[PDB]
Amino acid sequence: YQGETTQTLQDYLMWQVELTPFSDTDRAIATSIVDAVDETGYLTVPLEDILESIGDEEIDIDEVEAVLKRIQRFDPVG
Amino acid sequence: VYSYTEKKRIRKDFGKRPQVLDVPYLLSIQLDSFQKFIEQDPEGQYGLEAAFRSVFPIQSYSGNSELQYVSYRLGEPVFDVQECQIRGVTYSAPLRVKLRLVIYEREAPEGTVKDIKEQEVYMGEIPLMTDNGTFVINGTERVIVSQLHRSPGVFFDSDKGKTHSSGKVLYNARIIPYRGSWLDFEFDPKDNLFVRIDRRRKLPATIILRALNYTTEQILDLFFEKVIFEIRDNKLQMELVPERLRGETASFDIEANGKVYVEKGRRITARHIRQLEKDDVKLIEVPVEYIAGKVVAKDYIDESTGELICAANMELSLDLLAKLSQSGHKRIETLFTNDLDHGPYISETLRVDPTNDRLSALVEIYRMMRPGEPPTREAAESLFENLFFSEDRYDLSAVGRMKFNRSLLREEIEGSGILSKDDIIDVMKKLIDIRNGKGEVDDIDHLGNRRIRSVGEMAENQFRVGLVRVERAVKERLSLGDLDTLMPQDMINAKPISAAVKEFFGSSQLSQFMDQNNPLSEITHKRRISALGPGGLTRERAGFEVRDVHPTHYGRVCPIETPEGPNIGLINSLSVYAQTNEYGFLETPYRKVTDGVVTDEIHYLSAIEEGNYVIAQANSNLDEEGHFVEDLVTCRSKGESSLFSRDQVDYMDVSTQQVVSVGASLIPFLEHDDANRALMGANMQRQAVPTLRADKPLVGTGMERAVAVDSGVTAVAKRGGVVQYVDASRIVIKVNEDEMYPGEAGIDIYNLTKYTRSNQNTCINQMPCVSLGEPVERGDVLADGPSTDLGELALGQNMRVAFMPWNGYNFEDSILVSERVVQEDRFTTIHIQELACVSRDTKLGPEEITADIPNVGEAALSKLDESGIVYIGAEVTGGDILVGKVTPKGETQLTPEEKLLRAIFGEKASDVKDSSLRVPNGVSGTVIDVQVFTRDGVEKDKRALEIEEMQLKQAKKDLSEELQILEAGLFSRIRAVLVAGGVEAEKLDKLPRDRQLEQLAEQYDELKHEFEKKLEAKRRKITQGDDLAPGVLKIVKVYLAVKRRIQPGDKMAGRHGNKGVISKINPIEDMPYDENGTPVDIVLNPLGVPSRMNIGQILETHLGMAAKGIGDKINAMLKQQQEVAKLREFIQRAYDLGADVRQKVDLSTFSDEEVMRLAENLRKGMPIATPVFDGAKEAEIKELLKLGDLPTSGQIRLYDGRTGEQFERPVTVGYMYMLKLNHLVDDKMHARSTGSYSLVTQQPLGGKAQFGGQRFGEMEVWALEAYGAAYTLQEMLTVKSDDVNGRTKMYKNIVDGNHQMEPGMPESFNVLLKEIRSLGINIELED
Amino acid sequence: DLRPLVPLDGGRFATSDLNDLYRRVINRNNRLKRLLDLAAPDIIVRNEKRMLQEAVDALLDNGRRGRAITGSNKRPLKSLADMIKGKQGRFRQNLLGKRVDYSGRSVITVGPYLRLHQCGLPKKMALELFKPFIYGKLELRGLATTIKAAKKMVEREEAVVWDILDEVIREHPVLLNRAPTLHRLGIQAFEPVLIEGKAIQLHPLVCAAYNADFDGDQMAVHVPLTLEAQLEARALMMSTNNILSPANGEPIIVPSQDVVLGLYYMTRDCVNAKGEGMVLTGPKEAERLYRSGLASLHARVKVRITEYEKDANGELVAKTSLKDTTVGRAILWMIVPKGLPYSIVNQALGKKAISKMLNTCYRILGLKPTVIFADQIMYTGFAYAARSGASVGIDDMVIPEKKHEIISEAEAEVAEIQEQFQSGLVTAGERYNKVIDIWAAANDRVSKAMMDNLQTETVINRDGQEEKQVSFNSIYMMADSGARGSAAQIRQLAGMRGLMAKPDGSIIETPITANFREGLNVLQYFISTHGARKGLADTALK
Amino acid sequence: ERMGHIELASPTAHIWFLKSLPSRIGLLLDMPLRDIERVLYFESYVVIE
DNA sequence: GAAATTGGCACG
DNA sequence: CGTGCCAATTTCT
Ligand SMILES: [Mg+2]
C-alpha cells in the first residue's frame, strides 16, 4: 500500500495562484493569503498579520487588499 | 416421435450413423461428487461419516472418559436460493451431531459407566450445492473446480540419464501417501542403494532396514541367494546349479565327472548349460583363487575360542580362508553376485552403512529429522513409530492401497492404511529387479496414474482438518475433572470447524466466481479439470511433458480445448461421455464386440484396462447387424493406432464425438479445421455476450438443446399439464389429474428472472415461449434464457457474408460492417452496473440518508423522493446524486460569527456535511432497481416499506390462486352434496355462498386457517431485518442499465477461430449487391483462409446459403396464400434430402395447424445439423443448393454499390454465424493529462478506474536510447512522471505558451537514498 | 511519509509491514533495557539479547537466516531489502520505468486513406491529452479571461473548443507504441488527424514494424511537450524517416498481402483477352479504354512509352518507344516516378518484384519520391484488389485425379513388405524405415501431381485452336504472388497431410492421407493435436 | 526527509555483512560462518584477549 | 529446475 | 602437506 494524493481547498487555490499573472511580490502575498484560509473558506487572520508575515518594509496594506480582491474571485467565488 | 418443443421447429439432421448411447447429464460430476459428501453412508467411508469416524472417539490421557459419536443430521435452510441471492447471505444448512459422553469408574476400566449423557450439538453450517452445481456464498454463485493430481502409491521412475556426466541411468522409487510423509529409494553413480525420508538428506538404504529390527544374516537371506561351499576334505568344493554359469567367463578350470566341461578362459555357452542340466552336475572343485573376493554371508565363530573369526558381509582372503578352515568348519555360505543379472547392491551398501545395530539407526534417523537436539531413545523410537506406522499421522488410503498392491503384483485390493516391513521389502526388491533388467519405469502422465479430486472430497478433507483441532481442544479441556457438571455441548466449539469450512468455500484457489456471460461458459466452467491448486503443479515449474496430449486422453480429456498462454495443457476440459469410477480415475464407454458382431453392450473402461484390448474406430462401417465391411479395420491396441483384422477386435467406440468436449462439439465442420484454429474457436465461443434477441445458428451440430437445457438458464416444466396463465414475468401450469399428489391443488408456478445482473455485469432475462391454453409435458422448456431460442443455444447472429477485398477496410483481420446491421440493433447488448451507499455509525451521532442536503440546490434534488433515494426509471448521467446521505460534524464551540452564520441560514445547514452517493464520471444509465438493507432495530424509511409491500403483494397472489382452486373444489362438493340431499336448482344461486354437511363445512374453516397461517409465515420472513456489519446502519444499492451498440473497434468472431475488429460502418448504398439488389451485411477478407487453413468457415457459408434458400421458398409460398398440400409436400421434400441419413420425418402425422406452425418457424431459413466428424458431405450441400434454386458453385456475381459495375470475378456469398466477444472499445479507451499521484513515490497511478497513466517501461526506454532522443527521454523521467517541482512549472509554461522545462530531480531517487541509508549504509551525493 | 498507515473504510489504521518490524524491535529493546536495569539473572538477559538480535535481523532482511516471520495471512513481511531489490523493488519498477502523464491507449483499426506520416486519433482522446494547450490557446485569444473560465468551457465542451483543438494539434507529433517493444521501430511518431470514434487508425504499411494486426491489439499514445521533444519526434522518430531496418539495412515498408494481390492481378496477361493487339498512344488511352469497358486489364497491346534516364551529371533524358505490354501495366506506369526503367513494371509483380522496385527507387531517386511511391503503390493495390473481385470457394481446391491410385500403390507396397517381414527376411527397424520411405515417396508423388494440375489451364487461342497458360485459380494466385500462403499449406489443402510425429519426436508410420477439403476421421485428427499442442507450448514458453 | 534513531541496548550484527556468501566478518576474522553464527546467536563462547 | 560458488572429505 | 571430487547453498528465470 502506498496511497493517493487528494486535492484540498488550498491545493485548488494554489493551482490557480500559480496560473494567475501575478508578480514576484504579489505571488508571495498570495501565498500568505491562501495559507490563512480554513476549511470553510474564510480568512482567519487580519490583513495586518499578512503584511507582517511578508516581512518587507515597503509593502503597504493597499497592495495586500488588491491581491485579496483578486483571490476572492477564484473558484469558488467568495 | 417428437416433443412439443421440438415439433415447433425440427432441425434437419445430416448425420448418417445411428446412436446407441445418448449424451448423459452434463453437470453430473459436481452433483455426484457432492451427494457422496452429504448423503448418509451405512459404512464409514465417503463423506461426513468418514470424517467423524476418523477422529471420534476422543479420549483423555488415561482419564477413563471419552467423547463418542452416534450420528449426524442436516437441518433445513432458512432461505432458499433466490432469497439468499437477493438478501446477500449464504445458502447453507446447519449441522446437528448427536454427541455422547461416558464416565467410567476409577480402577475399573472394564466396569460399567457411572454416567452417560447424550446431547445433539450444533457444529456450524455447511454450504449447500444448488440443483445446477453451484454454491452461493455471499449473494454470488461460485464454482469449485475439479483437480487432476497424482494418485497415491508407489512409482518407479528413473532419471533420463542426464544427471551423471557418464550418462548412467539412475533408477529410483517413491511412496506417496494420501496423508503422511514421503519415502524415497534411489541409486548413485557408484551403484549403491540409498534412502531419503521426506526429501531430506540422503542416507544409506540399510538404516531403515536395521530400524525395522533386522540383522545382516537375515538381510542377506532376503536379498540374496545362497551358495554353500563344502570342504570335502580339501580345496573348497562347491554345490553347482547349471543356470548360475549363464553370462560368466571362467577364470579357472571347471571339471566334473572326469571331464573338463569348461577350460580356463572359456565362457560357458548354452550348449554346455544343457549338457550340465542333462548330467545334473553339482560338485565342482575350485582353487583358492576363486574365493579371493567372495563375501561371507553370516557370522562364523571359532568353536574353541568362542570369539568372532570374521564379521558378517566382508570378502574372504587366502589367510582368512586358512584361518576359518583350520578351525574345523565345513560349510561356507556365499552370495551369488554375478555382475550381469544378480548384482551385488545391498551387500555393498552395507559396507557404506556406518551402523551395524538396531538402536543407533533410530538415533541417526532422529538426528536427520530434528538436528541440534539430544537424541533420546524413547523420543527416537516414538518418532520412528509415528513416521509410517501411526494411523493418526500416516494414511495410505484405499486408492493408495489398491495402487500399491497392484504395482507390487499382489492379489488383495484392500488392506491397511499404514506401511509394514513387507511393503518396504517388496518395494526395494522391485527396485533392484528393475535395475537388474526385468522391469519398466512408470510414466507420471498416464491417465491411469493421475486422479480426479472433486468438491466433495476436498470438503471432507477440510472438515477433517477442522475436526482435528476440535479434537485437540477437547483433549486439552477434558483433563480437568468436572465430569458430573458439564455436558457435551460445553466441550466443543463450533468456531474452528465453521471457519475452516467457510474458508474453503470462500477464499480457496479452486473456488472461483462462475463465468456467467453464456450458458456454455457456465456449463464448461463446471466441467473443468485443473492441474494447479493446493497439492498440485505450479505454473512456472510445470515443464513440457505434462502439457502434451497423451494417447490415454482419447475419450477422457478434450485435446483441443485448453487456454493458450502461460498455462496451456494444465486447465484441460472433460469430454462428453467421460466418467469417474469409484477411485477417481476417468473412464469412457465402449461398445462390446462378440464374434465379430457389435452387441450394443456398453462397458466403461479406464486407461489401465483400455490398453489390453483391441478397440475399433467410430468411423467403421457395419451392415445392419454389426459386421465390419472391410476385413482390415483400423484400431488402437497399446496406445498406438494400427490396422488390424476383422476378428481381432474386442470393443468399438460408442460415438463419433466422444473424443471432443462440449465446447468443441458445437463447431460445425470441425474435421475441416486446423487443430490450431479449432482451439481458438472453442475458446472464443464461450465469451460472447447475449444480444437483444436470440438467433438460431441455422447451421448446427445438434448439441444446442443439451447445452441449453442442462445449464439451468431456461424454465423446464416439472410436471405435465396445460398452461393456464402466461405473462411476461410468470407462468401458471394446471397439472394433469394423473400427476397430482393426494389432497393437493395441482398448479405449478414459475417466476421468471427479469433483467438481473450477472457476474460479468451483463443482463439475465427470461422470456416465455409458450401460449395460453396449450399443452405441455414433463421436461420441455417454458421460458427461454440469455442466449437461448426455443430451448436451443444461440450465441450470435446469422449474417449475409461475402469473401472479397474491399478497398483495404478488411486488411489484416479487419471487418467491414454494413449500416443496416446497426439500424436493426442485431448486436446491441444490455449492461447492468450496481452502486452502493453505506451509512455507518460515527461517534458524533449516526449518519442519515435524507432528501435535504444543505449546500446543494433544488435542481440536483429534482430526482430524489421524500426518503432521499433516486426515483426508479430516472436517467442519471455524469455526477447526478443517487442517494442523499449526510454525515454529522459536531462539537464545535459557538462564536459570534458562527452564531451569525447559523441564524440567517438556519441550524439545519450547519453541523452537517455532505457524503451523498453520486454517479462516477463517464457512467450513465437508467435506474431500474433499488434495494435497501436495514439493520434490525433501525426504523425503516418509506422506501424500504414500499419495497416490502411490493414483495408481499406476490406471495399473496400465489396463495390466493391455490386457495381459489381449493375453495372452488370444496364449494362444488358442498353444492353437490346438498343438492343430492334435497334438490335445489336456482334458489342456491341467489343465496349467499356461505349457505355430513357439518363435517364438510368444518374443512372450509380449517383450510382458511391454514392459508392464513401460511401468509403470516411468509410475512414474518419478508419483514425480517438483516445483519450487515459492526457499525453499519443501512445499505442502499442502485442498479443502472445501459444499452451498448456496435461501433468500430468492437471485436467480433466466429466459430472457426476467425476473430476480427470492426473498422468501418459502411452505408447501405455502398455495400456490394447482386442481381436482385440485396446488399451484403458483412464483407470478409479471402486472405485469411489459405494460411490459417480453417476451411470449415467456407463450407458453413455454403451450407448457410443453402439453408436460407429453403426459407426463402417457404416464405414465398406463405406470402401468397398456398394450400397446406403444397407446403407439406415441399417441406417433406426438404426433410427427405440426403444420402442414407438416420433421421426420418413424416409430415402425414402432423395436423394442418401443426404443419402451418412449423412452416411459420421455417420461413427464416431451415435449421441444419452437421455433427462433428459425421457431418454433411460436399455432394449434399450441392443438392440443397439445387432444391432451392441457387448456383451449385456457391458463388454469385456481385455489383459495386458506388460505381455500379460488376466485379470481374464471382465471389462467395452466404450466411455465417457471427458472435460479439466481450472486448468492447468503450472499456478500452483511456486518456490522461494530470490527476492524482501516489504518496511514497509521487508517480501517476495505474489503471482506468483510477484515471491512471500509461507505463513507460524499460523496453521503451531502450527504444528511445537507440533513436538518440535524449530530451524526449528526459521529459518522461522527471517532468511528466516524478519531479514534483517540475510538473507545475511545465504546466504553467504550457498554459503560458512557452514550451520549455526545468528538469529537476525525480522524487523516487530520494526515496531510494533514504531507504538505502536506513540500512546503515552512508550513500550521498557529492560536489 | 515513506511508510504510511493504510486508511480503509471503517476507521481502521492497519499497521503495515515496516511498522510491525519496527514495533517488534522497539518492544525487545525496551524489555532488554528494563531487564538490564533490574539486574536480572543472566539466562533471561541472554534470551532477550538473542531475540533482539533476531528482531533486528528480521527488520533489515527478513528470511535471510530462515523462518521469516509472517503476518496475519501467514505471508512473510516485507523488509527494507525486499523493498530495494527484486523485480518489484525501486530500481526496476520506479527508476528504470515509470508511469507518465499525457498518455492514453486504445484499440487500433485500419485507415487506408492515410499517408504514412499521419495517424488517426479520436477527438475525445485528444481533448484530454492536449488540455493545457487548449487552456493556453483559449485564454490567448480572449475567449476566456481566467483559467477557471477556460476550465469550464472545456468541461462543458462548447463548439469553439473543437476549433481550438484543431488549431493546437496541427503540427504536433504523437508517439505511438505497442508492447512488447522488441526493437526501436516499436515506437514511432505520427501527425494526428482528428477522427470520430474510440479506435486509433493505423497506416497499413507501418504494421510490419509494429508486428501488429487488427484482431484486438491496443496501442499507447504519448505527447511530446517541450520544443526539443517535438523536433526529436520529427527529425529522429518520424515514420517517414525509418524505412530501412537498422538490423540488416533492408526496407521495412514493403506492401504485405492484398496490396500485392491487386498489383499482381493488374500486371498479368491472358491469351485472348478482350481488345488485345491494338496499338495505344500512351497510358492515358489504356486507362480510358479500361474504364470505358472497351478493353480488358490483361489484353496484350502495344503502347508508346516515354521513359527518363539519368546522365552522368544527374539530368534526365527521355526516350520514347513502342513497348509490347498489357493494358494493366500501362496504367501502373503512370505511378512510377521519372528516372526508372519501364522493365521494372513490364512483368507480373509478386511480392519480391515490388520490394525491389521500392529499393531501386530509393537507391536511384531518394527519400521523398520513395515515400510518395509507397503511398501511391498502396492506393493502387488496394483499389485494384477490390476491383478484381477475388474470393475463395470450395471448388478452388482442386484434388488431383491420381491421388487414389498413388495411395493404393503405396498401400500395396506396404502390405507386400509387411508380408516380407512376416516371413522373417527383414528386421523390424528395417521394415519401419522402408515403410517410412514408401510413404515419403507417395507424399511427394501426390504433391507433384496436385501442383502440376493446379498451376496451369487451357484457353482458346486468338484463332480456333487451343493453348495453355498459367492458372487464374484464386488460391494459386494468392500462393504464387506471395500475398499469403506457401506450398506446404496448399499441399495440406489439396493433397495428403503426410507423416505426423509423436510428442517424443518419432514418426508415426501410418500417415494422414486426407486433406482439409475432405475430412479427417476421429483417429487422424488426434495426432495433429499432438503436433499443434507442441507448437503452441513452444511459443508460449519461449 | 527527517529520519530517527533507536539506541540499541546491546550491539547487534548487521545481517548483510554476515550472511552474504563472501562473509565480510568471517573473511576479516578468519573464522567459519558456523562459528560466527553460534557465537552471535548465543550458543557458544569465544575467548577474547 | 539449472547453473555457479563454497565447504567437506577421499586420495596421493 | 597439496588436488580434486562431491554435497550444500544461493540466485535466477
Ligand atoms: Mg493480434
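The numbers used for chain C are those of Swiss-Prot, and the residues that appear cover 248-789, in sequence.
Heads up, header says this was done by electron microscopy, 3.0 Å.
From the backbone N, Cα and C atoms, a Cβ is placed for every residue, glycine too.
The annotation Mg(2+) binding site is assigned in Swiss-Prot to C:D460, C:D462, C:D464. C:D462 (Mg(2+) binding site) carries neither a helix nor a strand DSSP state and counts as coil.
A coil conformation is recorded for C:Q504 (mutagenesis position) in the three-state DSSP classification, outside any helix or strand. Swiss-Prot lists C:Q504 to P among its mutagenesis entries, and the accompanying note reads: Resistant to antibiotics salinamide A and B.
For the recorded site, C:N690 (mutagenesis position), the DSSP three-state label reads helix. Shown in sequence order, C:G742, C:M743, C:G745, C:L746, C:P758 are the residues of the chain, 6+ apart in sequence, with a C-beta less than 8 angstroms from the C-beta of C:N690 (mutagenesis position). In Swiss-Prot, the entry for mutagenesis C:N690 to D states: Resistant to antibiotics salinamide A and B. The structure shown retains the original residue.
Non-local neighbourhood of C:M697 (mutagenesis position): C:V645, C:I646, C:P647, C:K650, C:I737, C:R738, C:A741, C:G742, each in the same chain, at least six residues away, with C-beta under 8 Å from its C-beta. Where Swiss-Prot documents C:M697 to V as a mutagenesis experiment, the accompanying text is: Resistant to antibiotics salinamide A and B.
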Practice task
Could you check which of the recorded positions C:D460, C:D462, C:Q504 have their CB within less than 6 A of ligand 1?
Solution key: C:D460, C:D462
Problem - Separation of alpha carbons, C:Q504 (mutagenesis position) and C:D462 (Mg(2+) binding site) (Å) - result: 16
Exercise for the section: Output, ordered by sequence, the same-chain residues six or more apart from C:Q504 (mutagenesis position) with a CB under 8 Å from its CB, or 'none'. Expected result: C:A730, C:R731
Fill in the blank from the handout: Chain B interface subset of recorded positions C:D462, C:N690, C:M697, CB distance under 8 A, sequence order, none if empty, is C:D462
Practice task
Enter the number of other CB atoms within 10 angstroms of the CB of C:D460 (Mg(2+) binding site).
Solution key: 16
Fill in the blank from the handout: Listed in sequence order, the residues of the same chain lying six or more positions from C:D464 (Mg(2+) binding site) whose CB sits under 8 Å from its CB are C:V354, C:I355, C:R425
